[PDB]
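Chemist: Below are the structure tokens for one structure; questions will follow.
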Amino acid sequence: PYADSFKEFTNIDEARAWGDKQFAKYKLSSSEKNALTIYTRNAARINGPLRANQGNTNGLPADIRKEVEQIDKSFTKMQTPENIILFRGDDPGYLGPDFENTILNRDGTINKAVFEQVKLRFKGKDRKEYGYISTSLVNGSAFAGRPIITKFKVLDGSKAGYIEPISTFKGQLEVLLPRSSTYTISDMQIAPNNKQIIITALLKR
């Protein structure tokens, strides 16, 4: 199914219109919207505890737990209506402590010998993320200077919500993926500019 087509938005306005139309169709509850807004204000407040507890909600402080329950509930309403590509920018920390401080050369270029170790470790393997995954419909300026760009191939019907309208931030075309999402890193490449790693991820539906 990952060999099928995936819509990749490049036009900020077509993207914003499509997403705005999707968001209206979800009919989220006031409580779901509130929880999503809280998530956008400080995602790490929720993702951090999720990661520490490997998705075990019993280990979250009560307020965080309740917020996670509402966001999870919000996903019963949010699915993508078509195969789509979602983009995400990440810092080296995404690759783990073994690579966090070694993947970039002092000038910001990708350390090639280290990249080879990164590929070995991750390429062709599944990765499970315990926090929610924030993405964008567009590979925009919001990702300026991020050394890692992931392009997720998300299949029609997969839980995913265009949440940009209720975000505390602007012009980001934000799409959220459920917590405990699994994806296959199908490829990893160094960008032509030599300052970014591009990850091709196949999101498990």
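Here chain A follows Swiss-Prot, giving residues 46-250 in order.
The deposited model was determined using X-ray crystallography, 1.8 Å.
Even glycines carry a Cβ here, placed using N, Cα and C.
Per Swiss-Prot, the feature active site maps to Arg133, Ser179 (among others); the stated evidence is sequence analysis. The annotation NAD(+) binding site is assigned in Swiss-Prot to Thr85, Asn92, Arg96, 133-136, 172-174, 188-191, 217-219 on the grounds of similarity to another entry. The domain 'TR mART core' annotation in Swiss-Prot covers 49-250. Among the sequence features in Swiss-Prot, the mutagenesis site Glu219 to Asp or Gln is noted as follows: Major decrease in kcat, but no major changes in Km.
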Chemist: Have a look around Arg133 (active site) and count the other CB atoms within 10 A of its CB, chains all included.
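Modeler: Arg133 (active site): 21 neighbouring Cβ atoms within 10 Å.
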Chemist: When you rank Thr85, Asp136, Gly190, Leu218, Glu219 by Cα distance to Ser179 (active site), which of the recorded positions ends up on top as the closest?
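Modeler: Given the candidates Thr85, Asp136, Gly190, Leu218, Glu219, the nearest one is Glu219.
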Chemist: Can you grab the distance from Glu219 (mutagenesis position) over to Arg133 (active site)? Cα atoms, rounded to a whole Å.
Modeler: 10
Chemist: In Å, rounded, how far does the Cα of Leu218 (NAD(+) binding site) sit from the Cα of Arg133 (active site)?
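Modeler: Per the Cα atoms, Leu218 (NAD(+) binding site) and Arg133 (active site) stand 11 Å apart.
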Chemist: DSSP secondary structure for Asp136 (NAD(+) binding site), reduced to helix/strand/coil, please.
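Modeler: SS state of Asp136 (NAD(+) binding site) = coil.
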Chemist: I need the most crowded of these recorded positions: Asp136, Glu174, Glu219. Count other C-beta atoms within 10 angstroms of each C-beta and give me the top one.
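Modeler: Highest number of other Cβ atoms within 10 Å: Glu219.
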Chemist: With H, G and I counted as helix, E and B as strand and the rest as coil, say where DSSP puts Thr85 (NAD(+) binding site).
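Modeler: Its secondary structure by DSSP: helix.
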Chemist: Work out the three-state DSSP category of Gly190 (NAD(+) binding site).
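Modeler: Going by the DSSP assignment, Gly190 (NAD(+) binding site) belongs to neither helix nor strand, so it counts as coil.
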Chemist: Could you find out if DSSP has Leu218 (NAD(+) binding site) as helix, strand or coil?
Modeler: coil
Chemist: Excluding near sequence neighbours, so keeping only residues 6 or more apart in the same chain, what lies with its CB under 8 A of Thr85 (NAD(+) binding site)?
Modeler: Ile208, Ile211, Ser212, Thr213, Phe214, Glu219
